[PDB]
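A.B. asks: I have a structure I would like to understand better, so I am pasting it below and will then ask my questions one at a time.
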There are 2 protein chains.
Amino acid sequence: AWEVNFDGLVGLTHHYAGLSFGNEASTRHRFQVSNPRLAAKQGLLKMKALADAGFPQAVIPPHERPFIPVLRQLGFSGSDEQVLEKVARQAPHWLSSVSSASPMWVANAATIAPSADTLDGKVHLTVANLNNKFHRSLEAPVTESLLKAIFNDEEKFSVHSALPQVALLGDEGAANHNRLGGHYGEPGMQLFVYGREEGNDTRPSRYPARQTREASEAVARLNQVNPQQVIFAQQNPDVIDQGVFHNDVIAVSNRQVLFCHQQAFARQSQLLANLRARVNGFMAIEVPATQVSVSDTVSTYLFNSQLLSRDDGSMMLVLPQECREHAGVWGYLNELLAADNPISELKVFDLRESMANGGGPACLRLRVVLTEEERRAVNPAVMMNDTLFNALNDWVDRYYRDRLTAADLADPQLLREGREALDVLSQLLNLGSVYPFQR
Amino acid sequence: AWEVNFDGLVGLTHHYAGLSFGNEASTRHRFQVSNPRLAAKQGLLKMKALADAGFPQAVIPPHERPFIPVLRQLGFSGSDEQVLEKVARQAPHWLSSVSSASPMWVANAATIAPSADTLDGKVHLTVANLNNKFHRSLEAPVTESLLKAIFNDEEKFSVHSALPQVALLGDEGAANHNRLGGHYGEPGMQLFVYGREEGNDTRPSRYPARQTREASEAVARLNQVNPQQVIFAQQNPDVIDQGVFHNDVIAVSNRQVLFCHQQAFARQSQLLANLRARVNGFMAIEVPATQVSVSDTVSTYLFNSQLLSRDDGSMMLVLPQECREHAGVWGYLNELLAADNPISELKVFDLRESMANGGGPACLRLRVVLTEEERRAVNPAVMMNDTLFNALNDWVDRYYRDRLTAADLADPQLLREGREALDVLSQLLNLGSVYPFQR
Ligand SMILES: NCCC[C@H](NC(=O)CCC(=O)O)C(=O)O
Ligand SMILES: NCCC[C@H](NC(=O)CCC(=O)O)C(=O)O
Ligand SMILES: [K+]
Ligand SMILES: [K+]
């Protein structure tokens, strides 16, 4: 089995609305001008570079945006364009909420269970409700349709609907998930990280804890994860209060390694010890606050890196350009590179558009371990290669603007462009009529 | 046009699970033995008694409980009886959450807009998401089906689906709604009360504010309420922090009267002044903390009373027994009764089972103003009369238990009793296959 990366193709309504309290990047860049075309191309370049380097790469399409059905649910009626106009004038803030390209961060799309960890031997995917943020909670229904259109062989894949939409069951998916072990194909140890749980007072006081333990346990159940291969750990409330809104902003796993900050978890010593006694050859690379502060981790996203495995067993860290621009962080990463451990190469990518909204390399990808047989069962139209890379770039040049602001979301033209764009894209990716506007 | 009262028929799984933080009665009675059959009878006696007194009355049935579909959505699979078992053994607390008789409090089923207040001249009903509490949020889908089976004539009734299930749009329906004006059939002034709103620092700090202004404004749009007959007002946060989880625990309206506690609203003086200027004949009856403390207000449910109009214009207060059993409150009520004002009669009902979970006379009913023609359009099988009364009592005698504890919710027998009872009830009330288990 190999770990295949599925990246989100940035949607054409990508803009900065500062909709995520707790996500300092989102808040900080509120109202800045975005570049949808550049954002999409930046992500496609990373996808292609990794694919050309031999790492299985795939793509997940953007959603229908602006999403008029939700506006109708909010009390606005008439034709699509009439609704758009009514809202732009009466409640413009709702326009932004239904026009976010947020589904691009597929690390939040679902939680994956490789067939080696499940009871029925199938690959399980449970859609994340993303209930904490309204603009993201809207994603689940379409994300479910997309996942079923991509992992469409029901004999090999089981897609489960998102958990009930309530704070008690807040779920953010793979971004709070981890998998440790030997080769990807062997049964692994799944680590679910949460920010709060009922009956526990240890919880953030400034920024919200989007993930609840209750949600994580339900996901573990849905994905039929062997109860002996599961472990739940609470994120350090202090780091969440400093900007770590998902575990992937403070820690990342791969094979036998867990690269994390010293302040990542609550009861960190106990967790590492438990993992040490349950995962053969487990190695924890812990970054001390003296070399990298929590504040520096949040601004650089060094932990939102992709930790890849090369054929020699050595690893490569995929990082956002901000890690190279911060003296202290670039210095540490190179110390790590030279240090005696699995990390033997650093790879940097420019994902400025995504980072401006709090999403780095890892946020843009969803890791799915697949056996040779299961890989062939995936919709081949979404697997990255020269043909898809060129087709997607041409598609982006045809429909994306190199400039967008919240004010442009009221442009009925943008609406029109987006519909046609997604119509063609669903054809290119052999997804069928997966979008609501297509039914 | 007349105001018709639709009451909730208590479900067979009525039990105390302390599931509602902020609802002190619920919290106070956690795990006490309940009496489903008695709870049902108490409610029907109030329905029948008001009907006999000349007040149009109707009924809304309970829901499917335990609700197995939600448990499966939570990860527990297998046949109905296997899920029940697994849950009881693995996570029994979920059993209570999916077995609550909470839909009985129909004051939270939806928000109503009579035809005299709407832009298209129809009766509008928008289902409440009840997003704040997980066990009640589960109600919306079935509540919508029930409302559509009762107000089926689409030329006269417009039922709208519940708002998106997110905290930003928390909606608790009619319990936070008010309608003032001359006669019921005349255009009235709708007063929407909310607990919080984005950007507003004024909010409760102890108990949650379940209703947001954003939701209120969205429902006003969905119900097509004439913009000049709508007013939004914030609940006094300090009273929410004392147990007023809904507006109907601190204030109640009827015709030109607004019976409320002095500490009910923020900027109350100005709110009442605005009402006096915009509502002809408006009369506020404020109870000062000196005469009735907020604590005694929440313990007796003085304001969760039903304020009814007598044929001669005078009014009657339908109260729960606690009001008569509390010397101080009973004293005030009698002073109010004697004093020169519209309140000329007091009527008390034993609703101990409902009150133990924080529901009084008003909580158990949903006010729906209907013209003669609209009244004729309502499903006739749900209107209260001797036939229906005797039929429902026999039904209760045949399927309801006299005792119930949380531990009993795991009994596959209870599941069967309920499914069968509802199947029979659907026929009696002529609702067709309205429940999920019937589909
Ligand atoms: N894994 C990274 C997710 C980033 C995402 N940002 C946003 O939704 C910001 C959108 C805006 O503010 O325009 C979030 O907060 O979940
Ligand atoms: N309008 C009053 C409704 C009372 C209801 N009680 C409850 O759901 C308590 C159920 C329990 O805790 O078993 C509520 O809190 O909304
Ligand atoms: K190294
Ligand atoms: K009086």
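Chain A is numbered as in Swiss-Prot, which gives 3-441 for the residues shown.
Placed from the backbone N, Cα and C atoms, the Cβ positions cover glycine too.
Just lifted these from Swiss-Prot, have a look:
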- A:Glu174: active site (ACT_SITE)
- A:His248: active site (ACT_SITE)
- A:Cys365: active site, nucleophile (ACT_SITE)
- A:19-28, A:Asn110, A:137-138, A:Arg212, A:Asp250, A:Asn359: substrate binding site (BINDING)
- A:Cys365 to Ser: Large decrease in N-succinylarginine dihydrolase activity (MUTAGEN)
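Map these features onto the structure and tell me what's around them.
C.D. replies: Under DSSP, A:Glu174 (active site) is assigned to coil, being neither helix nor strand in the three-state scheme.
According to DSSP, A:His248 (active site) is assigned to coil rather than to any helix or strand. Less than 8 angstroms from the CB of A:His248 (active site) sit A:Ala109, A:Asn110, A:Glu174, A:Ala177, A:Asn178, A:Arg212, A:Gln213, A:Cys365, each of them six or more residues away in the same chain.
When secondary structure is read from DSSP and collapsed to three states, A:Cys365 (mutagenesis position) falls in the coil class.
Proximity of A:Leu21 (substrate binding site) to non-local residues of its own chain (separation of 6 or more, Cβ distance below 8 Å) is seen for A:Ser28, A:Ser98, A:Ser99, A:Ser102, A:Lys135, A:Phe136, A:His137, given in sequence order. Under the three-state DSSP scheme, A:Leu21 (substrate binding site) falls in the coil class.
Of all the Cβ atoms in the protein chains shown, 26 others lie within 10 Å of the Cβ of A:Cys365 (mutagenesis position).
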A.B. asks: Per 10 Å Cβ neighbour count, which of the binding-site residues A:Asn25, A:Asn110 ranks highest?
C.D. replies: A:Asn110
A.B. asks: Looking at the recorded positions A:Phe23, A:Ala27, A:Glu174, which have a C-beta within less than 6 Å of some atom in ligand 1?
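C.D. replies: By the Cβ criterion, which requires under 6 Å to ligand 1, there are no hits.
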A.B. asks: Once near-sequence residues are set aside, which residues in the chain of A:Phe23 (substrate binding site), 6 or more away, have Cβ atoms under 8 Å from its Cβ?
C.D. replies: A:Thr29, A:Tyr209, A:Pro210
A.B. asks: Please work out the number of neighbouring Cβ atoms within 10 Å of the Cβ of A:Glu174 (active site), leaving out its own Cβ.
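C.D. replies: Other Cβ atoms found within 10 Å: 31.
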A.B. asks: In sequence order, what residues of the same chain, 6+ apart, have a Cβ less than 8 Å from the Cβ of A:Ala27 (substrate binding site)?
C.D. replies: A:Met357, A:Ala358, A:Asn359, A:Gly360, A:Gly361
